[PDB]
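Only one structure is covered here, and it is reproduced in the block below.
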Amino acid sequence: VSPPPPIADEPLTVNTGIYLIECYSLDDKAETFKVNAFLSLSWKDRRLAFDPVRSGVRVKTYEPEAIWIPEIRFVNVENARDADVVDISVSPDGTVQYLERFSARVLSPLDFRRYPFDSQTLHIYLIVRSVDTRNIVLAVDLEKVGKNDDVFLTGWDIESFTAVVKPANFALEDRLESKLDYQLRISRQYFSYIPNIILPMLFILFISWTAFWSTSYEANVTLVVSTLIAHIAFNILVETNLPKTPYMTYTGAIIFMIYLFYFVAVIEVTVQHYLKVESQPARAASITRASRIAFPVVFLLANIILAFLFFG
Amino acid sequence: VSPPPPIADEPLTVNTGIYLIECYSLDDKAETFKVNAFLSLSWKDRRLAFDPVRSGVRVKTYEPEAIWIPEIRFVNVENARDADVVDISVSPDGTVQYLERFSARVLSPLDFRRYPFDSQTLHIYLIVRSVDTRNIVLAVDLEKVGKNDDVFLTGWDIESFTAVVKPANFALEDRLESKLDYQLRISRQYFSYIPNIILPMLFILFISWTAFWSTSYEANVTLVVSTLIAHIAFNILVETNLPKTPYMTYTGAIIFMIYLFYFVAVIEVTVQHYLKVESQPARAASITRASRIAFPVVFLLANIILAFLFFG
Amino acid sequence: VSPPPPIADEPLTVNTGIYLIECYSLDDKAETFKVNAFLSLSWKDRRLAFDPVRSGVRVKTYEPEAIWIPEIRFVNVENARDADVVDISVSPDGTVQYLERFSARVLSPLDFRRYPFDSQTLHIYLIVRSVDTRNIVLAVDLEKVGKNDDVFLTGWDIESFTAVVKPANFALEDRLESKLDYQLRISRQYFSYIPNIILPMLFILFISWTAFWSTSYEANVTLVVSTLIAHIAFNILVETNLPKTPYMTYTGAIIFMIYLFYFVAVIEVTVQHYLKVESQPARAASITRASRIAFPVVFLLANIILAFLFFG
Amino acid sequence: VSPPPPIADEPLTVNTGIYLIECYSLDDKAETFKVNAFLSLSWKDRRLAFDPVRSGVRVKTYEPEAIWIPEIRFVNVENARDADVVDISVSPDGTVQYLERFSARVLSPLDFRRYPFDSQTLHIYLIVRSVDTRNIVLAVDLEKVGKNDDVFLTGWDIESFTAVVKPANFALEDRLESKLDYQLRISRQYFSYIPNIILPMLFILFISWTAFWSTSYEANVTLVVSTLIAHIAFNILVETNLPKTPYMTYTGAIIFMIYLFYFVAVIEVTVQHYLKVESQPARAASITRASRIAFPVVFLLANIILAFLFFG
Amino acid sequence: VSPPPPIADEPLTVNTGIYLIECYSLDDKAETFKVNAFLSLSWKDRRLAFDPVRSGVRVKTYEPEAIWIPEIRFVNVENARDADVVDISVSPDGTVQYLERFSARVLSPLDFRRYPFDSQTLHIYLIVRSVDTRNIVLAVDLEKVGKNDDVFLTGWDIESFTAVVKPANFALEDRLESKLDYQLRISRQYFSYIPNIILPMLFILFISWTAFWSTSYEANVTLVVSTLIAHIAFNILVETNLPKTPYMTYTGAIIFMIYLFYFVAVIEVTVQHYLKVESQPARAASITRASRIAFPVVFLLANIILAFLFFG
Ligand SMILES: [Cl-]
Ligand SMILES: [Cl-]
Ligand SMILES: [Cl-]
Ligand SMILES: [Cl-]
Ligand SMILES: [Cl-]
């Protein structure tokens, strides 16, 4: 009903804590995820103090009404959280214990420079607005921060869930506000990607590369163009999941390099056939023998170079 | 309004029960399902006791207000349940009868190691938080647990719906809590999968395998590559339903083995043609005759080996 | 506020009725549909009786509060209905007239054994729970059951909307309950299916069948395999609408039979070419001439057999 | 709180009006659209009359409570509208001025006989239910019906928004009800359809038709079948937008005619090759020369005939 | 409870301001986006004035009730905003300070004439309706308009967020209303488009163009038609993102020009083969040599012409 008045000028300290219960629905394209967790708050109010001996009880229970509770809000959320009060307890000295359970949709950016083998960090911001009569600051209670053993994400491993103890204080809208950071570190499970994407691509590439042992123009043309069509289908299937970024990624580089290889293979096949038509069956043979060795070595070298560039 | 005070130190026992009415919308990718069911609660409160002879009635009816009702919550739910009170009845000795109908979205993990022929177990957890003056524990009433005869799931058969009678007691947030387990066992209907997926794949594979009776290079190349394209289309159609897992599955193993077979077939066709070009028409014939027998036997043996590995 | 007390032991009779206004969003995969309709209720309460001459009015109007209204619920619904009270009227003898408008999502199974030319029956169940002091039963008022002339379903024709007059009485949760059945019969509009699906399939099949008048192996191989690819694309387009069922359907049988025909055609083309290679140009000619007649007759006969099996 | 009593027997007249603000989300498949608009109501109540000189004011303001407001409902809506009261004003003679802003989802059927170049009319129905003591009728105020200049629909042009002044009075549920019609006429923007659909189809058709200048069987077969596959892909792309109808449309007729042309072209190519095999190189030449002229003229004539049939 | 009465005739001035926090979910097809921001309001009310010395306080705090607050509404929104009051403060002279946080879905049109390299301007309109006793006008407070440093849009860069200081006053529904404009300028990130779309198209075009160095009809036909099929697939992939417009765009022009090039290439290949069949192997050679130079130069010139037309 009214914020507790200070003794002389000290600000009001509120201790926070978040205990995760469920986390799910991590969308790459929308860069959002859903959370379900506990919120704990604690502060000091001497107006609620009582004598345990006289009252005959140790802990008093209060309704959410007829008591002052600070408004804590999330910054990076789509809508306001859906929360219910679980319990409210008051100690004889005046310490208030608050607890609730909530659920919200969090918006956070992601980095896809290493998309198949990337790691991300998720941020949750807590903020509080100072009233005209009292300054409010936030603090972290490390004994009430954690997560359950059953918390799982589809396609991700959860590493740690910690918080930055030092808040950030700044002025917004002629008011002082304190902000807190809760960080959740996850890593992607890349096992399903290998046998579903990487290996069939290599098989199709090798199938395309068998035209350097044939002298039929029509058969080489069929092989190369059909393998190009299959590459296009696979590239469409891959792009239907990865969003667009203003920077270059590993997968896009590999795909572009594969298109360049297909183009060079078409060019080599045309040059072989053209030389063979003009009654020069030695230069075509030399070029074919050279290409047989040149293609796989150049492919391996460019793959090593790309891997060092992106992961070095 | 206030939890009933104990006699000396005994905890408060609450008997629970769940009667399923509707279950639907089982998503493989999101690992969620929707439920609609009855919730029954029963406990002891001696403050509500009355003399039936004096009052002239046997059962008293109370509104949800002006009576203490324990808060029971679900653990693995996306949001709070949408529930309404049906009836509340009080026995002359003080026993309270509670009943409601609710609907919620349950989050539960699944196992896809045997995806076409898998069985799953769904869990629903009930929890209760002890107050500062009374300890609350949960119990199971086997006479109020069941399901209707019209309960159906699209693509699944329902086997049984039971509950674990022994609760789990632990301390969370400086409070003792009791948790209960409700298990629902289902099995997948695999009839639609056979004629829609398994048989056309075998027909396409056999169509690819008819190039070991031909000596035209262009026709073999067309046959093998077109059958590869059709395999890629079918593989895309299959993957558009099965989520990614951090482990290896039956279907993915079969698909990878099919790609390997296509690669080996391409390699055999190229080797046959190359030998025939170099004026050696006996080794090519021998290799073709050997492959004719070798491919189906190796395919059958690898399929048997995979079936024992995954279902043994 | 309290159910009306019986005279000696008679149960309370409630007359129901449903007048449809809008029905839409019929999903084949989810087996759900949306409805918007009127609900009418009528019962007897002698505590509300009045003298028309003394009061000077004929019909009294009451608010939904300060009057006892029975709770009627739907069984096969995803959530509780969204309803508003329109009017409440009381006759001088005590008869209460109730009316409301609601909207709900109904869950009902479907049968796809004759998917292109199937008819379905939709069920809506009304139930009521007896109180500890009065037994409640349901009845049907045939003069308040019907539908508007503007009620339409996208892709379906509406035949009739009737109700079963005899309720079903049974004991559930130590309480007697009465249930009612409202049936809605619809038929599928199959006109759009013919020129969009059935005729192009036949054209593609006939295009595949023109290889029995050619002696070029490469051209036959191209024709058959390309027509197979187009069949696969059409089959994917068809399956993207029809859900999976634990039984065999007409369309799936036809599709499997088409795949079998393509396989046999490939086998015939290979056998023709193999015989022609071994310098036997009479047996190949005989087999080709026989196949020319054999394929269409066998196709027609198997189609007639399937049509009798599924529609006989 | 109570409807105003009549003088002798006259019914109560309510003047309505709708001013559109936003309209969006027009779904072809679901035949629904979303609206956001103003609702204006006006009637006569002499119980609210006052002397302006004595009161010292000209217009009185009332809360939505403690005043009788008629219930007006929409007929063809999925759910009840979400509305808020803007202002309520009372004139000294007793005239009440009502205004609100609402938003709803309207269900209305559509006609696709001329799908690329069709025009539609959208209907919004307002209805009111007579009370047991007063008859209520609806009227139209032409000075409060219109739309903003910024109202736009994605892919449609808005022509006019008028209303039928004569209401429809009928008896429903033993009660007299008045209904009103609000019509919104729109036309489709067909500019994007031409260069995206119509022209590439013609190019692909012409590419298929270049086999009447070649004598290679394999090349003709490749050309015709590949152009058929591309036609199938385009037809799938077109059908993924147009819903199914119980009648024949322009686009479906054109597509079927294109399939028939492809079939006839295949048949002609086979007949040419067969005649050339039997050492008759004059009849094949004559048939080819005749087809060269016959195909485009027949195509143009059938297109003209279809255009007259559907737009005549 | 009542608008503040004017001194003689001056209108009431309300100062507004918007501070953006989050913006997300920009849909090209639906032309909508979601916002989360602060709303600030300020006006003058002398009825709330107080003596600071007598009261002993500097700023008074009021609940949203028991105080007059003007109704401010958004024009181009799908639904009403979801807002909560943060703080309300009153200065000793009577100035009222208002603040809230809200979230809404904004509807605004877009221009796609330069789709890959376009810039858009988003509009947000604030409006207020004058009461029958006071005229209300809106004003802009430049010291409370801005955005956070963490505001990001997926695939867009944010340039500036300003407002037009001059409002628009007009009469609507017999009432004077003031409207304000808030403009947000963004630019598209076109980096991901180049290596994913533009370069593979050029590679496929060049692969098609290698048939002017070959004299095999079948191989040229395969190359051109397969490259056409791949172009069709890419065009479908591009159109699955860009909505339809009543005007011509850059991308659609390029796609149509590519189809025209494929048609002309088919025509050239047919003409070459026809001349070669008629024993004229000099004109075919001349036409091939001319086309080799003509195609790339014409392609470059038409691309330059289109680029000047659309960006000049
Ligand atoms: Cl919040
Ligand atoms: Cl819950
Ligand atoms: Cl209900
Ligand atoms: Cl409504
Ligand atoms: Cl608003």
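All chain E residue numbers match Swiss-Prot; in order, they span 47-358.
Header lists the method as electron microscopy, 2.8 Å.
Placed from the backbone N, Cα and C atoms, the Cβ positions cover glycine too.
Quick look at what Swiss-Prot lists:
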type    : residues               : note
MUTAGEN : E:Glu264 to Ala        : Decreases cation selectivity. Decreases the binding affinity of TEA and TBA. Nearly abolishes block by Cd(2+)
MUTAGEN : E:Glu264 to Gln or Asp : Decreases binding affinity of TBA
MUTAGEN : E:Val284 to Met        : Displays an increased sensitivity to propofol but not to desflurane
MUTAGEN : E:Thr297 to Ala        : Marked gain of function, with a ten-fold shift of the proton dose-response curve towards lower concentrations. Also shows slower apparent rate constants for activation and deactivation. Displays an increased sensitivity to propofol but a decreased sensitivity to desflurane
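Projection of Swiss-Prot feature records onto the structure.
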| residue | record | DSSP (3 states) |
| --- | --- | --- |
| E:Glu264 | mutagenesis position | helix |
| E:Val284 | mutagenesis position | helix |
| E:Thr297 | mutagenesis position | helix |
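Neighbour list (E:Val284 (mutagenesis position), Cβ cut-off 8 Å, at least 6 residues apart, same chain): E:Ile243, E:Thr297, E:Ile301. Around the Cβ of E:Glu264 (mutagenesis position), a 10 Å sphere holds 18 further Cβ atoms from the protein chains shown. Those mutagenesis positions from the list E:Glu264, E:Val284, E:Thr297 that have a Cβ under 8 Å from chain A Cβ atoms: E:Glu264. Chain D comes close to E:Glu264, taken from the mutagenesis positions E:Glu264, E:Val284, E:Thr297 by a C-beta to C-beta distance under 8 angstroms. Counting every protein chain shown, the number of other Cβ atoms lying within 10 Å of the Cβ of E:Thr297 (mutagenesis position) is 18.
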